[PDB]
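Notes to accompany the following structure.
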Amino acid sequence: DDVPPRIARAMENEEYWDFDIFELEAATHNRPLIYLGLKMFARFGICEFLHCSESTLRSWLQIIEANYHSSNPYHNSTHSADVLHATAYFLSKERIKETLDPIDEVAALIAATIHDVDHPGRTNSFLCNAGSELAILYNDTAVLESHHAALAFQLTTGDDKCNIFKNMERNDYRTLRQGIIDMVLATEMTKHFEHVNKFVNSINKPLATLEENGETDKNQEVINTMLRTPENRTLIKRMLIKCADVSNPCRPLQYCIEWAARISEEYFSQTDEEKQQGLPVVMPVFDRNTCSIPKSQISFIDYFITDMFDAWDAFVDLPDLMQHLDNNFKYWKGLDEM
Ligand SMILES: Nc1nc(Cl)nc2c1ncn2[C@@H]1O[C@H](CO)[C@@H](O)[C@@H]1F
Ligand SMILES: [Mg+2]
Ligand SMILES: [Zn+2]
């Protein structure tokens, strides 16, 4: 409640898409997740659903945020706060509000908080090739993604004061647990095109077919009944977490460039380490001495972003995001100047 002025001013227009997440980072002193978490969890009314106190949530938001590495350029508490902000925005839209249930809204916002917890600034491929402690632990299969979720529940349940899932029912926790685990694991990029195709075939194409009839009262109930099933809700949740995770190209141009520079720096550190240690170079194009950042961002957007957000926009209707995507894409094209 009693938040100091600079941090309180940074979180004024937090419902809006245009949000100064880096002012919050500077204001909070690399602690943006706890302050943004407090307001976001309260606004939805998550501790009323979970039956937790304010002090239980503060201890929970603290211990996860401590395990986020400040040394990492991109994968830190500020990134998870940006994803949490993106998550809440998509949940607040009319398509997602009317489709999803309150249990799903809680699972999404919790998942966004923990999805990259204890990131080593490195990819899965690096850890498998290096023979890391977690690579051997998870058998070179969803190494980081399983570690993020597994460690998050170890921190939450393992300590009594940190446990936000203390007063819940037996059935309510397991459905919530299965929901959070699935959304965190869905962020793995090897299954990127799998999660995009399953979204288009099961949601968008049926919804496109049903919309041919019109806006009749009986037909809207069929659109409701079809989307609101457990299978399709999960596919919407898998798509929502994926989009919010890589929503930085759809931000305002200042933030887009900042997110681009940070993730690029995190690769150059990895590429320098792989050369010195004598590991196989899994990311050859992302080297500080040869990489074009503008040209790299164009390749990333064309491969991952453009087709995914096309599907997500067609479903949810996101005119601000797709307009920013067009403005940022053309800016990266303009920086060649040769
Ligand atoms: N803007 C981005 N550019 C590039 Cl090359 N990779 C990015 C960008 N934003 C996110 N990523 C990557 O996407 C993955 C998370 O979905 C991570 O491996 C890494 F963060
Ligand atoms: Mg990930
Ligand atoms: Zn992520």
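The numbering of chain A matches Swiss-Prot: 482-819, in order.
We read in the header that X-ray crystallography, 2.8 Å was used to get this structure.
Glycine is no exception: its Cβ is also placed from the backbone N, Cα and C atoms.
Per Swiss-Prot, the features are:
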- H556: active site, proton donor (ACT_SITE)
- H560, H596, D597, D726: divalent metal cation 1 binding site (BINDING)
- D597: divalent metal cation 2 binding site (BINDING)
- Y748 to F: Increases sensitivity to several nonselective or family selective PDE inhibitors (MUTAGEN)
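Candidate recorded positions: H556, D597, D726, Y748. Those with a Cβ under 6 Å from ligand 3, in sequence order, are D597, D726.
Looking at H556, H560, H596, the recorded positions in this record, the fewest other C-beta atoms within 10 angstroms of the C-beta turn up around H556. Under 8 Å, Cβ to Cβ, and six or more positions away along its own chain, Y748 (mutagenesis position) finds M764, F767, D768, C772.
For ligand 1, the recorded positions lying close by, meaning a CB under 6 A from one of its atoms, are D726; the full candidate list was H556, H560, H596, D597, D726, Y748. On a Cα basis, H556 (active site, proton donor) lies 11 Å away from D726 (divalent metal cation 1 binding site). Its Cβ taken as reference, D726 (divalent metal cation 1 binding site) is surrounded by 22 other Cβ atoms within 10 Å in the chains shown.
Apart from the site residues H560, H596, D597, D726, the chain places the Cβ of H556, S561, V564, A593, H600, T668 no farther than 8 Å from the centroid of the site's Cβ atoms, the recorded divalent metal cation 1 location.
Counting only the Cα atoms, the space from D597 (divalent metal cation 1 binding site) to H556 (active site, proton donor) is about 7 angstrom.
Around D597 (divalent metal cation 1 binding site), a 10 Å sphere centred on its CB holds 24 further CB atoms from the protein chains shown.
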